[PDB]
Amino acid sequence: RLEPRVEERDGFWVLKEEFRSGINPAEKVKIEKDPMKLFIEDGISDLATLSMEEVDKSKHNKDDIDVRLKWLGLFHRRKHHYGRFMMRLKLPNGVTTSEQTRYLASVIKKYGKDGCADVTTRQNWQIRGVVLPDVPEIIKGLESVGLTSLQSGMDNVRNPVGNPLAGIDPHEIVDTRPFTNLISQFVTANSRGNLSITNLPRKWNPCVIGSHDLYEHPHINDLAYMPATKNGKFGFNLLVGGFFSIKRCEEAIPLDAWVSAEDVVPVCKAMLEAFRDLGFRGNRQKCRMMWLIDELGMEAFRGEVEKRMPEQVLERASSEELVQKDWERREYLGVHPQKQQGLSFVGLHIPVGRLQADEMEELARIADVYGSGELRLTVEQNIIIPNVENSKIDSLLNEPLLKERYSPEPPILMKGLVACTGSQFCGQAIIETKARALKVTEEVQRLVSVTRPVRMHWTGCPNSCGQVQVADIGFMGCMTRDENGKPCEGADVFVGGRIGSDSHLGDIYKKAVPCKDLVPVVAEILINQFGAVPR
Ligand code: SRM
Ligand code: SF4
């Protein structure tokens, strides 16, 4: 045991025969045909042929559409958008150009009532509505503007998140951009696909911290790079194993490793390989990297990463940390000064992250006209317009879709509002979230007033995409039954989760609250635990 269970064969990575025992349905799909063959052997061109009738006629085509295709970031919404797809990108740091968002808006347009977009909770774009016939043209389209959507989906490395203010931030510990990009470019082998790394046992979330506020939520990632100097030289201490699941939630923990700026990619490479090689591949809810870790114990696991890297030395964690523990999270919504003299950024609302095609164009145009032609997406499903001259602020704050839809200064509960895709499009969802979230917040601001910023997170199912455990107040979809037995959408309410340097995970606080009784419960928590007032 601790002998690598996957080897290279004819260019692709595959689980050896003798380690094939308990393996789950996803592991059987991967074996039957490496999903990357859809992109590498252009299997994708043949997929754009099939009508949906033909696809569902055979078990192999139905795996491709529903599973394999996730490696090309294409997610079939079988239950809710049959024959249409949600497409997930690769966007290190949340940085997107106005050409990108424009190009995205144009792909969206083509579906009218059936296209929209979303900022995800890893500051990523999701596009909605696509159909197979369009994919080959959309991949060319995304490549021609900087994006790839490669490996965004199953057992790959997910969007590397960084500080949303990377490179414009007045109090910035390290510009995070190079590192998230370095990682993104590494994993994706420059949009060409890194096969050594697409046969993991499970998803894997990386992040890189550059802000004292810890906007990058290091505690919630499989690998979290934490700024600390070692010998004059700058670098990161490694936090490891953080994750949410149906069955388990674990906060990331020190690996006790320091790594220099140059060694960032190397460790990530080494650690992905340790995972790929050694991770469990049976029951799927025991497959995220943390399980491997407690199975071997920390040291033995460090040993495993250590021995996997260039010189086979992994330096120990340094005591010289750069993030300042006693620190209060800055608001980013609104007008804020940059570190560049005479420039400000403007954080914009984005109700629940949802955007339409017409509105995406306007942001893009506003970025061009006021800023540097770019935008910063953020983990609270909002976007910041960076680099505007202070002269232009006034006019900018006077623009139609800033007054109307995407406010720089929304009401206070909206400011920290986050919600997952929900049952509007997501096959997995127990409740509808995005609309329900705006309705419940609405009625809550009506009934109480709060001064403290408060973070509410809706998630539609225990997968916790919406990160209920990090929220002040959280909402996990469940179904409930009336005293008459009538099925009503409802949510578990989580209280007490904490963000930043003194992070904590929230606890179920009242179980199975039905959707009609939801507002009272929230109000009563607001007044009792967040100094809110009636009226
Ligand atoms: C878009 C997003 C929700 C959102 O509205 O923002 C998302 C979308 C999906 N998540 Fe997620 N997850 C999203 C953040 C998360 C997070 C938060 C994070 O990464 O910081 C987590 C927890 C972190 C973690 O992994 O521990 C998360 C943990 C999951 C899991 C649980 C993994 C597990 O071991 O149980 C699933 C189900 C799975 O993978 O087995 C899941 C499954 C899904 C699927 C693919 C479900 C499905 O089959 O369709 C959702 C796609 C729904 C759709 O059509 O939009 N999603 N999901 C967020 C992803 C943005 C991105 O670029 O990746
Ligand atoms: S939390 Fe559940 S309902 Fe929401 S996007 Fe994730 S899997 Fe879907």
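We're sticking with Swiss-Prot numbering for chain A, so the shown stretch reads 54-588, in order.
If you're wondering, the header gives X-ray crystallography, 2.8 Å.
Any Cβ shown, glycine's included, is placed from N, Cα and C.
Per Swiss-Prot, [4Fe-4S] cluster binding site is recorded for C473, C479, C514, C518. The C-beta environment of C479 ([4Fe-4S] cluster binding site), restricted to residues of the same chain at least 6 apart in sequence and closer than 8 Å, consists of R130, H133, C473, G513, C514. Secondary structure at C479 ([4Fe-4S] cluster binding site), taken from DSSP and collapsed to helix, strand or coil, is coil.
Sequence annotations record features per position, and here Swiss-Prot assigns siroheme binding site to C518. Contacts of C518 ([4Fe-4S] cluster binding site) defined by a Cβ separation under 8 A and a same-chain sequence distance of 6+ are given as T174, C473, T474, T512, in order along the sequence.
Note: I221 (variant position) has non-local neighbours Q391, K392, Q393, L396, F398, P439, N440, i.e. same-chain residues 6+ apart with C-beta under 8 A of its own C-beta. Annotation of the natural variant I221 to V in Swiss-Prot: Probable allelic variation.
Checking the recorded positions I221, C473, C479 against ligand 2, the ones whose Cβ sits under 6 Å from it are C473, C479. In the structure shown, the C-beta of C473 has more C-beta neighbours within 10 angstroms than that of any other entry among the binding-site residues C473, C514. Among the recorded positions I221, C473, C514, the ones whose Cβ sits under 6 Å from an atom of ligand 1 are, in sequence order, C473.
Secondary structure at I221 (variant position), taken from DSSP and collapsed to helix, strand or coil, is coil.
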